[PDB]
Amino acid sequence: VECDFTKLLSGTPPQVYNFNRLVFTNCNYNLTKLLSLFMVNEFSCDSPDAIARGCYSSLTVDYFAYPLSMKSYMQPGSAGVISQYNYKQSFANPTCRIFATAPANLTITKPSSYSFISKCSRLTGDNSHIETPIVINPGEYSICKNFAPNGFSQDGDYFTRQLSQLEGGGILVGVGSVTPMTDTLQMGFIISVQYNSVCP
Amino acid sequence: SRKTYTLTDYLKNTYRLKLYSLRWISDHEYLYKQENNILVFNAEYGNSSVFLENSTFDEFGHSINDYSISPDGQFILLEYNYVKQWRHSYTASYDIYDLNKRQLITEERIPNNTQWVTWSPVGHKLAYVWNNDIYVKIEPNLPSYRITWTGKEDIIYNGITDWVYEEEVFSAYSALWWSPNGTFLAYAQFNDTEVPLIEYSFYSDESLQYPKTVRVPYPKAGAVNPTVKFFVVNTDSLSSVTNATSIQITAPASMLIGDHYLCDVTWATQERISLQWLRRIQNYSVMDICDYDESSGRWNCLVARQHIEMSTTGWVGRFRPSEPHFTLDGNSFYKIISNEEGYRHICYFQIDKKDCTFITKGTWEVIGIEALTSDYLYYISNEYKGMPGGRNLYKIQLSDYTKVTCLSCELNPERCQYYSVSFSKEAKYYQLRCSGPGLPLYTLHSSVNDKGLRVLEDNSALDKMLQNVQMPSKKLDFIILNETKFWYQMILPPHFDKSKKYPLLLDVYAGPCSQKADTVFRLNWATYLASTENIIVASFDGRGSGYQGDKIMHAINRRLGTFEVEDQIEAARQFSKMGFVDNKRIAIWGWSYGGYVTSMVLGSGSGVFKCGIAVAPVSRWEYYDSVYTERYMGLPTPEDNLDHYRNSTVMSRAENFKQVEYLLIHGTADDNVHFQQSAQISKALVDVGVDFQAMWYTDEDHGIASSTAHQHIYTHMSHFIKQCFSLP
Amino acid sequence: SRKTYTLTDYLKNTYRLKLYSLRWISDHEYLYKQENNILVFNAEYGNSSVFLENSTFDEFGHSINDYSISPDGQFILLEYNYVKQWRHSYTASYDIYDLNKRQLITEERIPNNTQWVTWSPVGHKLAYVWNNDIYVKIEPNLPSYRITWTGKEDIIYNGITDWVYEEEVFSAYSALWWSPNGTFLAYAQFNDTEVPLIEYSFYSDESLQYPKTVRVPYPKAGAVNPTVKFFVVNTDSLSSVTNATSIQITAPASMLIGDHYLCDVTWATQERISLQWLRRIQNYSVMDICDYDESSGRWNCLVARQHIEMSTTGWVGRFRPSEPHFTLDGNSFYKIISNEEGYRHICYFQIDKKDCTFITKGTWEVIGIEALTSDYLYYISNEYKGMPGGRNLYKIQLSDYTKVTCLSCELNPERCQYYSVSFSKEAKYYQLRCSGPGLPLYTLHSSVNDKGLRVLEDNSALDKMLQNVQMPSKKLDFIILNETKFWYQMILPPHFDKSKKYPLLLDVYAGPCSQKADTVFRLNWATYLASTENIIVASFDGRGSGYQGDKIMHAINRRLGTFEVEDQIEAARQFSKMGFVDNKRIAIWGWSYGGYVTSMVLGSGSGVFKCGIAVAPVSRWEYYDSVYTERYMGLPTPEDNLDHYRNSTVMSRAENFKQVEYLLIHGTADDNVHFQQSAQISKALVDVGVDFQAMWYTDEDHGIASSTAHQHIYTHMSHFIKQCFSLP
Ligand SMILES: *[C@@H]1O[C@H](CO)[C@@H](O[C@@H]2O[C@H](CO)[C@@H](O[C@@H]3O[C@H](CO)[C@@H](O)[C@H](O)[C@@H]3O)[C@H](O)[C@H]2NC(C)=O)[C@H](O)[C@H]1NC(C)=O
Ligand SMILES: *[C@@H]1O[C@H](CO)[C@@H](O[C@@H]2O[C@H](CO)[C@@H](O)[C@H](O)[C@H]2NC(C)=O)[C@H](O)[C@H]1NC(C)=O
Ligand SMILES: *[C@@H]1O[C@H](CO)[C@@H](O[C@@H]2O[C@H](CO)[C@@H](O)[C@H](O)[C@H]2NC(C)=O)[C@H](O)[C@H]1NC(C)=O
Ligand SMILES: *[C@@H]1O[C@H](CO)[C@@H](O[C@@H]2O[C@H](CO)[C@@H](O)[C@H](O)[C@H]2NC(C)=O)[C@H](O)[C@H]1NC(C)=O
Ligand SMILES: *[C@@H]1O[C@H](CO)[C@@H](O[C@@H]2O[C@H](CO)[C@@H](O)[C@H](O)[C@H]2NC(C)=O)[C@H](O)[C@H]1NC(C)=O
Ligand SMILES: *[C@@H]1O[C@H](CO)[C@@H](O[C@@H]2O[C@H](CO)[C@@H](O)[C@H](O)[C@H]2NC(C)=O)[C@H](O)[C@H]1NC(C)=O
Ligand SMILES: *[C@@H]1O[C@H](CO)[C@@H](O[C@@H]2O[C@H](CO)[C@@H](O)[C@H](O)[C@H]2NC(C)=O)[C@H](O)[C@H]1NC(C)=O
Ligand SMILES: *[C@@H]1O[C@H](CO)[C@@H](O[C@@H]2O[C@H](CO)[C@@H](O)[C@H](O)[C@H]2NC(C)=O)[C@H](O)[C@H]1NC(C)=O
Ligand SMILES: *[C@@H]1O[C@H](CO)[C@@H](O)[C@H](O)[C@H]1NC(C)=O
Ligand SMILES: *[C@@H]1O[C@H](CO)[C@@H](O)[C@H](O)[C@H]1NC(C)=O
Ligand SMILES: *[C@@H]1O[C@H](CO)[C@@H](O)[C@H](O)[C@H]1NC(C)=O
Ligand SMILES: *[C@@H]1O[C@H](CO)[C@@H](O)[C@H](O)[C@H]1NC(C)=O
Ligand SMILES: *[C@@H]1O[C@H](CO)[C@@H](O)[C@H](O)[C@H]1NC(C)=O
Ligand SMILES: *[C@@H]1O[C@H](CO)[C@@H](O)[C@H](O)[C@H]1NC(C)=O
Ligand SMILES: *[C@@H]1O[C@H](CO)[C@@H](O)[C@H](O)[C@H]1NC(C)=O
Ligand SMILES: *[C@@H]1O[C@H](CO)[C@@H](O)[C@H](O)[C@H]1NC(C)=O
């Protein structure tokens, strides 16, 4: 059949920790229409021409709400709190990232705000005084995802849940911050692909 | 012969103690209010020059109450229409008067019913709270900027403390903390939504025919505590076209397990703030040190910078955890924590290294840290002659910790033994405020070479008036008991001989970390009782009294009313077997917690005591507030400590009151210890059928500080004591 | 010297006055409950039958305190789970027990927390009030029919009265009035929406850690008052398929111009009712008589049928305007109407005639009509020997008004002088309950020939056990002060001698239309004080006392707290000048109004009295409720009576309290005279600076009726009296 980037523009976008992997366009792959409707703000990854033309095997996508006023924590090399807790870039496959801004047209629906976990550490000990942060894999979700994955209402929201064994056996504390809503919605597009059916 | 200290002299305050209250405004200049005139004084020379005139403020139709000075000296802040709300909180009107233009600023006045106004430490920035909202003025003749929009009456408190925090945690109405150079404003937000209220009727003046009912958010023992949040707002980036953004600093995740408190906030340097948090089970506290980054403008508190204080035997701190004292660079600080032996001493702390090195050691407790410079550190301790009552000033050398110099040990050994200090801005000068066995003496010193500059006050005319009149004499000693010295005081009558037996009134507080045998000169009701009626008034420091190590203080942990009561009874027994005390005329009286101790001693059935007064006593620990009761008893949860919660009631000992005479006094409009408590005591006493005396004082707070009510209550107490002792 | 009437004898009720309480179910018979068994007594021949046994009582799972009998005798109503709310109001649970089947009814039982249940006068119709809504059951085993849908807690009362009407106007909790044969149900609906609320805290048992607040609609003096409506529903046309409807009988046109009350409701004949309305300015009352209209289905009231009672010199009636006593045909009625001279007497009325002809005349007052069959009218009056303190039963022939016979004057002149009577259904038999100077004696009489059939109770055992105690005497006499006869009573100690001087305690009530000098046998605190402490307890009837003419009673109109105070002072002066009263040991005590009179006497500065007790006194008349204050003082508008409202306060004369000893006792949960009044008294007394004693009684009503608190308060007043009089 014929497939394209239709499921990315439906409903409300999720946040950076609540990221949605999707695998589609197996038979045919469509080029330069998601970039046409949603303009690009930067393109630097470890080229547009190499990912534009050339057949592939399996293409995956990543999209989440990500403001442009804060961009520097997610780099190929960085020490941001978002990189260590929420999402880390995957380097196992040729991938490139894209930050997009919604135009004045209201094709997408805006969420309440942009939110992200500031602390996802594990509490363990006799008096629960030893603190150990939980770093996350680039291809795995943070364990603080179940603390309101829709979003955080205020800046200081903390939600705690006792972890199951088979996970560490300590109390988990998840604190999520929030940034104020901008004028228009803003998208973080990350595309990974590996080398044959997915061809333009 | 000569006259004695009468009750009229005490109530009318004829013999008035002269004080010298000065506020430092610079390195070497301080203010003084002499004859309703603000006077600038010089520390080095002593010459005084006039700062504010008489007529410059009385030209208005409202009499001023107090003055606040800007650090630059450009403006004076005057307050009037003073209305007291609680012990610390009040509402008043404010106005700003310029000193260069010498006129009043009526451009944008501070609105009426202002809750709390503070100046910036430098410059002339203002931060006043109105309707539980934070307003900041860069200049007094400029429009104000609104910081918090979520303030609400008795629900959300922004920048001002609620009832429980003001009474116990912060001991103040202020929750605003400026940066050291007046750039960042730090405020705390208190949420009171799920906390239950307390209702007491307020029968106002006779014109009003329907009494009002007061609603106070009051978390009792086992109730839900208020939720605290912490914010810091940058005041340099303020604009009138957009809302100010406040960056929230979250609590450490060790405290996010359950309920927690914010107990101390201290600014380290211009971009670093140190927060101290206290758990609901007040035996585990962590200090959070947060830095301000420039890349994001978010306050980051590293895990490695957290410092953990815990107590395995009792509660951390004396009442609240002690504040740190940072150095100039802010990379290290000095803090007072308990050592391995159980005595509070000073640790040199590093903001990155967890361990502390003790710089003081011994069998004495460091009372507090007063001033820190790069060369020396000044502190107050009770080391000198080993008396826990006495206080003296010591300075230690930061380079060599074994060289300790005392600055108030030998200034006046027979007169001044309880010293208090007040350093300058650079701590170049300190005014010593002794209040020892003699009259209070106020001296001014310079810290460059510890030379006495002059004497500010010595109460000469008061000395003549007191040498005219017969006055009681104090006596400080101790008893051995269970191989641990316990100190006591006795206000002996004039011309006191051991052969004649005197009646005893055991003035008792016996609270946790309370001192009642200090060398402090006071003109109180006990001086009238000793001087006129010839009554030995005594106080005791049993188990739970502070400044004597954690072994004594923490013996009363999770058990109130069973140990200090036994120590008070034992002290009465020892006093009776001293020889000069009539055993048949021993009484007991106390205030608040002292009333609870008095009620428990009378209900213990020991038979030592004849009559007892308990003004505003504590009855059941499930009626007092959450912080104070849970610090020393824990939650009233029936798997943890409900047995001692239900065993430590006065009403369980109501049958034993038949052998003693009880006088129960309480205020109807009390907010600290409610009228419910004395209502329950009276209900138990009339259900058992015990004859007792009672008295209620309407529209009276816990202090009962109104002059007519104070005179009436002390006259009634004197009448009850005289009728109990059958004094001529 | 045998034993005396001790305090514990009064407190523990060792000497119990035996009561013979009976209820007539028919002309012939009556029921007397004895040994927890119900017995039918045939009044002619004795004939002690049985009605209920112990088996019904112990077969149920809960205790039963009160019973009610259906008039046909086929059902008994049992009351359990008694929870008292006010003086007359209560809530309880009910169940109907059939007697024909000897089984308990289990279908559609009366719901829990039912405010008021009443039986129909004939048949077995049952109407009860639950959640301020009226439910009518034709049969006890049938579902109820809802009458009112507008019931609301503390807002709208249907079939029951609110606080003010129950306390003052109706003196009962029942606002339901059945038709004479149980066809119509007439109820009054009360609106409480603009009535301001009183709020006093309620400290419950020790488990409750937060005191509840009691919210009561309490119309104070000059405030908004409840609005009363009237309705009549038809129980014969009750159907479950549709809502029952009622017809509102409106007030007369002379009452709707201003605020009005509804004081008395009486079913005149089988199909007509006689409503009695009273103005807010309580000196103008109009009785409205309304007839049922069969053609229209509504109730019409004629202007010519209205009868107007007026009082120029003061208020109308004694407390409330008296109820009429209609004849059998309903074409005439008898009412107590004040004469032109002032004394209240029976006046024969007609429905369509304005004028009435008085049937009794003299310088005495008729207390009230009791019964009339067709030819004699039975009334109680104080005509005998010119004693307003004595009551006797009189009968008068209807045809010839000169024929007046006393049925209780000569029965026992030396023992009984205070008669109260209870009649049968057709008034052929009446039980005379004399409580005169002697012990209470109960007799049974037949009205046909006025012969004593038998005595029901004569207190033989109490007369046996009263020989071992020194009972106090009782002297009733008069003094002539202002050319008028003023009566007084004295409880004298045994072996009383005129030579020896005794202490005098003036037990004073002094309320408007209050008799304190009657010949009623009492076993109370005065008996203990006279017998044991040898204290003369005296009472006086000054200006404002009732049953002595309108000239004495209405002299206090619009001036409260002036003439009764000087009357009490002059009575004390006369008592001290008689000779047997010690002039330096005179005290005074009172309850409610008595406390107010005691407070104004002590604050008057007369100096006659030594000490005083005021148990729940009235302080300011703006604090007390609207009906009682406005009846004798008028509204406190600035242009009518505000001057004497602000001149007749206790707090205005607190300066003169320094010469006397004051004891101030008040219950915190008091709803009649709130704690606000004693709080204001205490505040004024500590503002002036007067030493006095006090005691609050938590969770206590106006009467202090709980046994432990009653014993404690009487022990404390005994201790205060003994200490004041310098007695052992
Ligand atoms: C101060 O504390 C109170 C509670 O102690 C806070 O009120 C709470 O506000 C949250 C919203 O942030 C409410 O949650 C909401 O509940 C509704 C109903 O269950 C639900 O439909 C929503 O999806 C949301 O979960 C919460 O119920 C409410 N709690 C109350 C009213 O007891 C209050 O927000 C705090 N103050 C500030 C300034 O945050
Ligand atoms: C602070 O006090 C709490 C209880 O008030 C202590 O917690 C208990 O410690 C014992 C020690 O074995 C355990 O058995 C209990 O299960 C603990 N209870 C709870 C609720 O945690 C605690 O040890 C104290 N000291 C700290 C926190 O340093
Ligand atoms: C600053 O914040 C406050 C609080 O959010 C804003 O005030 C509210 O604004 C909304 C939107 O106009 C109104 O619906 C509310 O009624 C306002 N509440 C109050 C109490 O005023 C305010 O508008 C903000 N100011 C700016 C400049 O954005
Ligand atoms: C008050 O202290 C603050 C905190 O350091 C100062 O703010 C910084 O000042 C430095 C230079 O001293 C600048 O490089 C930073 O950009 C400033 N940061 C911010 C957030 O303002 C401030 O300058 C000081 N004010 C005064 C008058 O000395
Ligand atoms: C109870 O009294 C009512 C009121 O009079 C009686 O009802 C009336 O009875 C007469 C006699 O038959 C009728 O003519 C009327 O139409 C009835 N009026 C109403 C409104 O019902 C009733 O009969 C009496 N009860 C008994 C059992 O006789
Ligand atoms: C009880 O009284 C209140 C007022 O005292 C009544 O409320 C009024 O109802 C009328 C409807 O006829 C409205 O026009 C008024 O505006 C209402 N006033 C207020 C203050 O609410 C209420 O209806 C009465 N209740 C009953 C059952 O009679
Ligand atoms: C009798 O009257 C009551 C009150 O007027 C009726 O109850 C109301 O019925 C309506 C629907 O018809 C509801 O919307 C209301 O909520 C009801 N009120 C209450 C207090 O229950 C009742 O339906 C009527 N019954 C008949 C048989 O007419
Ligand atoms: C009921 O009492 C009121 C007030 O006590 C009387 O009203 C006064 O009447 C006199 C004589 O007419 C006037 O001089 C006053 O101005 C009235 N006062 C007010 C406030 O209206 C009233 O007349 C009395 N009613 C009767 C029938 O005697
Ligand atoms: C100022 O007022 C005080 C007291 O009000 C008075 O003693 C003094 O003389 C006045 N003048 C100066 C210059 O202090
Ligand atoms: C005291 O005198 C010195 C000069 O000797 C002067 O500089 C100083 O300002 C004076 N102090 C005051 C407060 O006027
Ligand atoms: C405060 O009250 C006074 C008294 O009327 C008034 O003159 C003044 O304007 C008020 N303050 C403000 C800011 O309105
Ligand atoms: C404490 O209370 C419990 C139960 O209430 C009881 O078993 C125990 O004996 C009490 N301990 C005392 C009174 O010392
Ligand atoms: C019923 O019980 C009471 C006491 O409970 C007893 O005095 C009485 O004799 C009993 N009567 C019968 C008939 O059993
Ligand atoms: C007693 O009363 C019963 C019914 O109550 C009656 O049958 C009996 O005849 C009466 N005894 C007499 C009249 O002697
Ligand atoms: C009253 O309460 C009891 C127990 O609470 C219950 O058994 C009974 O059914 C209730 N009455 C009614 C009418 O529901
Ligand atoms: C009330 O007292 C005042 C005294 O200030 C007096 O002038 C006035 O006449 C009095 N009013 C009366 C007695 O009605």
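By the numbers in Swiss-Prot, the shown part of chain B spans 39-766.
Per the header of the entry, the method used was electron microscopy, 3.4 Å.
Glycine is treated like the rest: Cβ placed from N, Cα and C.
Features as listed in Swiss-Prot:
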| type | residues | note |
| --- | --- | --- |
| MUTAGEN | B:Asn85 to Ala | Does not inhibit dipeptidyl peptidase activity, interaction with ADA and homodimer formation |
| MUTAGEN | B:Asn92 to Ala | Does not inhibit dipeptidyl peptidase activity, interaction with ADA and homodimer formation |
| MUTAGEN | B:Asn150 to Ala | Does not inhibit dipeptidyl peptidase activity, interaction with ADA and homodimer formation |
| MUTAGEN | B:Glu205 to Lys | Inhibits dipeptidyl peptidase activity |
| MUTAGEN | B:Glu206 to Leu | Inhibits dipeptidyl peptidase activity |
| ACT_SITE | B:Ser630 | active site, charge relay system |
| ACT_SITE | B:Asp708 | active site, charge relay system |
| ACT_SITE | B:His740 | active site, charge relay system |
| MUTAGEN | B:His750 to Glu | Inhibits strongly homodimerization, dipeptidyl peptidase activity, interaction with CARD11 and T-cell costimulation activity |
| MUTAGEN | B:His750 to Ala | Inhibits weakly homodimerization and dipeptidyl peptidase activity |
Could you state the whole-number distance in Å separating the C-alpha atoms of B:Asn150 (mutagenesis position) and B:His740 (active site, charge relay system)? 27
So which one is it: of the recorded positions B:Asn85, B:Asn92, B:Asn150, B:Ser630, which has the fewest other Cβ atoms within 10 Å? B:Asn85
Among B:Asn150, B:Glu205, B:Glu206, please name the mutagenesis positions whose Cβ is nearer than 6 Å to ligand 11. B:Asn150
Which ones are near B:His740 (active site, charge relay system): of the mutagenesis positions B:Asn85, B:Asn92, B:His750, which have a Cα within 10 Å? none
Chain-internal residues near B:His750 (mutagenesis position), provided their CB is under 8 angstroms and they sit 6+ positions away: B:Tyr735
Using Cα coordinates, what distance in whole Å links B:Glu205 (mutagenesis position) and B:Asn92 (mutagenesis position)? 37
For B:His740 (active site, charge relay system), what is the secondary structure by DSSP, using just helix, strand and coil? coil
Listed recorded positions: B:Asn92, B:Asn150, B:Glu205, B:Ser630, B:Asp708, B:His750. Which have a CB under 6 angstroms from an atom of ligand 10? none
Of the recorded positions B:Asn85, B:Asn92, B:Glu206, B:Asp708, the one whose Cα sits nearest to the Cα of B:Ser630 (active site, charge relay system) is B:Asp708
CB neighbours of B:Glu206 (mutagenesis position) within 10 A? 18
Could you check the mutagenesis positions B:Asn85, B:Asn150, B:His750 and tell me which sit with their Cβ under 8 Å of a chain C Cβ? B:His750
Cα distance, B:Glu206 (mutagenesis position) to B:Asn92 (mutagenesis position), nearest Å? 39
Set of same-chain residues at least 6 away whose C-beta sits under 8 angstroms from B:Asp708 (active site, charge relay system): B:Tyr238, B:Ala654, B:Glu738, B:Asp739, B:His740
Looking only at Cβ atoms, how many others are within 10 Å of the one on B:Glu205 (mutagenesis position)? 20
For B:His740 (active site, charge relay system), the number of other Cβ atoms found within 10 Å of its own Cβ: 20
Can you tell me the three-state DSSP label for B:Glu206 (mutagenesis position)? helix
Students should find that the Cα atoms of B:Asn85 (mutagenesis position) and B:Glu206 (mutagenesis position) sit apart, in Å rounded to an integer, by 42
Structural state of B:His750 (mutagenesis position), classified by DSSP into three states: helix
